[PDB]
Amino acid sequence: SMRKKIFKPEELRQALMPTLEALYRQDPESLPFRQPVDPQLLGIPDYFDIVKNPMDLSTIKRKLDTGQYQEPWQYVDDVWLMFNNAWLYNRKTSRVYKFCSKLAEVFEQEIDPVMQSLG
Ligand SMILES: CO[C@H]1CC[C@@H](n2c([C@@H]3CCCC(=O)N3c3cccc(C(C)(C)C)c3)nc3cc(-c4c(C)noc4C)ccc32)CC1
């Protein structure tokens, strides 16, 4: 459509925060995603050469709390950025990669009914 639907920050928080909570509830799978990747502590100095736009759950949460998403697709784009970054950087046998794949399965199931409700 040409006409932006207008969303209030608290409407987005009430609708979308439970979908982010569903990812946090996955344990162990969300544990690597709860804070930003720290390449110094992890000893991976190539990380920001490969991942140009880092993203993690705590940043998405803060963006929802501070009204930085005008529309739900911007939130979905950040969750997907987090996933794509982890699939790009990590080997397919790693825990982080397989945990990412489980988070993406969970998010897909939670986000669809929410998007139907916001349209
Ligand atoms: C709570 O604070 C901590 C601090 C960081 C820690 N962290 C680990 C640790 C480091 C020690 C060795 C080990 O083995 N780690 C490890 C690896 C996988 C799983 C686990 C669990 C035991 C937590 C499940 C540990 N590596 C991570 C890799 C990434 C990553 C990369 C690269 N690119 O995208 C992502 C996402 C992000 C965070 C990581 C997770 C949590």
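Numbering starts at 1 and runs along the chain as displayed.
Cβ coordinates come from backbone N, Cα and C, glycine included.
Per Swiss-Prot, the feature domain 'Bromo' maps to 7-114; the stated evidence is sequence analysis.
Within 10 Å of the C-beta of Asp38 (mutagenesis position) there are 10 other C-beta atoms, taking all protein chains into account. In the three-state DSSP reading, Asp38 (mutagenesis position) counts as coil. While the structure shown retains the original residue, Swiss-Prot records the mutagenesis experiment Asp38 to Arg (Swiss-Prot position 1116) with this note: Impairs binding to acetylated histones.
DSSP gives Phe48 (mutagenesis position) a helix state. Where Swiss-Prot documents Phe48 to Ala (Swiss-Prot position 1126) as a mutagenesis experiment, the accompanying text is: Impairs binding to acetylated histones.
Long-range Cβ contacts of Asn84 (mutagenesis position) within its own chain (separation 6+, distance under 8 Å) are none. Swiss-Prot documents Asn84 to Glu or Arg (Swiss-Prot position 1162) as a published mutagenesis change and attaches the note Abolishes interaction with ASF1A.
Quoted from Swiss-Prot, the note attached to the mutagenesis of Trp87 to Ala (Swiss-Prot position 1165) states: Abolishes interaction with ASF1A. Taking a C-beta cut-off of under 8 Å and a sequence gap of six or more, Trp87 (mutagenesis position) has these contacts in its own chain: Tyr97, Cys100, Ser101. Reduced to three states, the DSSP call for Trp87 (mutagenesis position) is helix.
Sequence-distant neighbours of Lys92 (mutagenesis position) (same chain, 6+ residues apart, CB-CB distance under 8 A): none. According to Swiss-Prot, the experimentally introduced change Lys92 to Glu (Swiss-Prot position 1170) is described as follows: Impairs binding to acetylated histones.
The annotation that Swiss-Prot gives for the mutagenesis experiment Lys102 to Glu (Swiss-Prot position 1180) reads: Abolishes interaction with ASF1A. A C-beta separation below 8 Å, combined with a sequence spacing of at least six in one chain, links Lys102 (mutagenesis position) to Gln26, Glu29.
Per-class residue totals from DSSP over the domain 'Bromo' (7-114), listed helix then strand then coil: 74 helix, 0 strand, 34 coil.
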